[PDB]
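Enquirer: Handing you a structure now.
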Amino acid sequence: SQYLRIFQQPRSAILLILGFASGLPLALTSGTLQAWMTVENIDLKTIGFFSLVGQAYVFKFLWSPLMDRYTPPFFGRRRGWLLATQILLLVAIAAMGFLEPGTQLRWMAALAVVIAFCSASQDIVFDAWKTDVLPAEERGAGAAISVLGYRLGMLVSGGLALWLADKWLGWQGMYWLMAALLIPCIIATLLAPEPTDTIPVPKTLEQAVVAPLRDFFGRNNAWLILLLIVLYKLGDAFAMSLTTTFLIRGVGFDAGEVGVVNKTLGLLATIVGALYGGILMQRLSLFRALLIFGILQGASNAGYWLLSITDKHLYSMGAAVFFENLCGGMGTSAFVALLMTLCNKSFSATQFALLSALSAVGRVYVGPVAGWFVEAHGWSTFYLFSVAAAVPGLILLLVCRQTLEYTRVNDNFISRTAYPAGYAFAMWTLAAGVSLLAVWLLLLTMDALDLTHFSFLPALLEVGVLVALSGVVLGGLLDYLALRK
Ligand SMILES: CCCCCCCC/C=C/CCCCCCCC(=O)OC[C@H](COP(=O)(O)OCCN)OC(=O)CCCCCCC/C=C/CCCCCCCC
Ligand SMILES: CCCCCCCCCCCCO[C@@H]1O[C@H](CO)[C@@H](O[C@H]2O[C@H](CO)[C@@H](O)[C@H](O)[C@H]2O)[C@H](O)[C@H]1O
């Protein structure tokens, strides 16, 4: 009853519809396309242009500040951009089908790049719309319903699309149908609620760029929260990186069985776990849910440790995969809720995109290290290390209880006034490190244009990441000292 009420309310359907519209764009630019172009034997000539469509989704934060300042002529900051980024995908996705892959491959690639760029903006504005309107109690269930819509969109965009195209309809008509299925999405955008008009908006574009950073870094506890955001998901990334390879080699299973088992059980478990986490969060506070969910996520992948020693069996694999996926989808909703709470209403999506990118910066480094650890200590000890690698996230969450308990009851963050002498040094060092990484990115994009070549590529990135880590460590230590005193 009280746990059930959330589903009947009409805004839930709008959230799901707007979620499915994010998926239909993701697979009509990289995956169904190649399947279409396999008739024309996609070459290496167009990959130079085609390298950007995958890249728009990773680098969305840089063009994000433009979204908050600007507004469409009518409809307010967050319900006008969704009408503008859901009318452009429709004019391009259908048209793209008008082209012929015989002699217009470059035009097709350029249209794919434009479609990806539009989808990135729609995604960021939709995240801002989610964070602005949703109240304090229902955030987890909203995130779960959005994830369910996302998955139901990706599945329709790939599977049923391929089946229809190669059975009845044809490729051009499959593209036409994937274009025409966006009309309900724009209807839902038009009929959805809006953020209030009380909240102020930045007056200058440079102000839009600079204000969110000064607002987030002028908090009582900022560096500790940054460290928690970075280090929450390590214990899941480590196991998810090589679970498939372990199930292939260390146990003795076949590729098809592993693929099928993942492709069904992982989806079902993730969906059920996310919805359960949202329903339970609807009545439970943020900190207790975060702690319990983190402990469960850390203790989940001991099933893999049990599997590694014991001999092969189908049901053991099924149970372990089901449990791991349920615990992961269970904690992902709590993490999304924690990300959503911190940002303030006025500058929402810039502070959401930067935090989301900082969340995913963890997966880049763990990859090669996961490779080295296996040859060092066998398959089995790797998973014990995975179990023990979730301790820092729980410890940081335990230390940072005060701010999360105060925010729920006061709905605002206390400004920083303790130890004002040492924060400037850390901020300046972090700025210098980010500037160094920007210089490295400029060097990489200068080299990739074949205008010139540089021999200083990896060392600059290593130095910059070392400087950034040192700055964040100094900030965290100073914050801990201030909290103790
Ligand atoms: C409804 C609103 C929609 C808003 C967005 C619409 C965008 C439509 C079209 C945009 C085309 C943008 C072209 C930019 C060209 C200049 C930049 C460039 O060439 O960067 C290259 C460089 C490296 O590319 P490769 O060499 O292929 O990488 C190889 C890696 N191994 O690119 C990158 O590093 C990342 C990609 C670019 C990220 C975004 C750059 C900034 C934004 C550009 C366009 C968005 C609008 C900006 C202006 C807004 C105000 C008018
Ligand atoms: C200094 C700023 C922060 C660091 C910037 C450089 C590192 C960026 C993070 C590491 C690279 C991976 O970055 C991450 O890529 C995945 C790729 O699917 C993106 O994935 C995204 O997929 C779709 C895109 O519409 C979203 O619905 C989803 O929520 C999101 O995760 C993330 O938005 C991005 O953050």
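We number chain A the way Swiss-Prot does; in order, the residues shown are 3-487.
Even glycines carry a Cβ here, placed using N, Cα and C.
Listed in Swiss-Prot is the natural variant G151 to D, annotated as follows: In non-inducible mutant SN0301-1. Under the heading of natural variants, Swiss-Prot lists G268 to D and annotates it as follows: In non-inducible mutant SN0301-3. As a natural variant entry, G373 to D appears in Swiss-Prot alongside the note: In non-inducible mutant SN0301-5.
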Enquirer: Just to confirm: which same-chain residues, 6+ apart in sequence, have a Cβ under 8 Å from the Cβ of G373 (variant position)?
Expert: none
Enquirer: Roughly how many Å lie between the Cα atoms of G151 (variant position) and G268 (variant position), rounded to a whole value?
Expert: 16
Enquirer: Which ones in the same chain are close to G268 (variant position), with CB under 8 Å and 6+ residues apart in sequence?
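Expert: Set apart from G268 (variant position) by at least 6 residues yet with Cβ under 8 Å, we have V323, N327.
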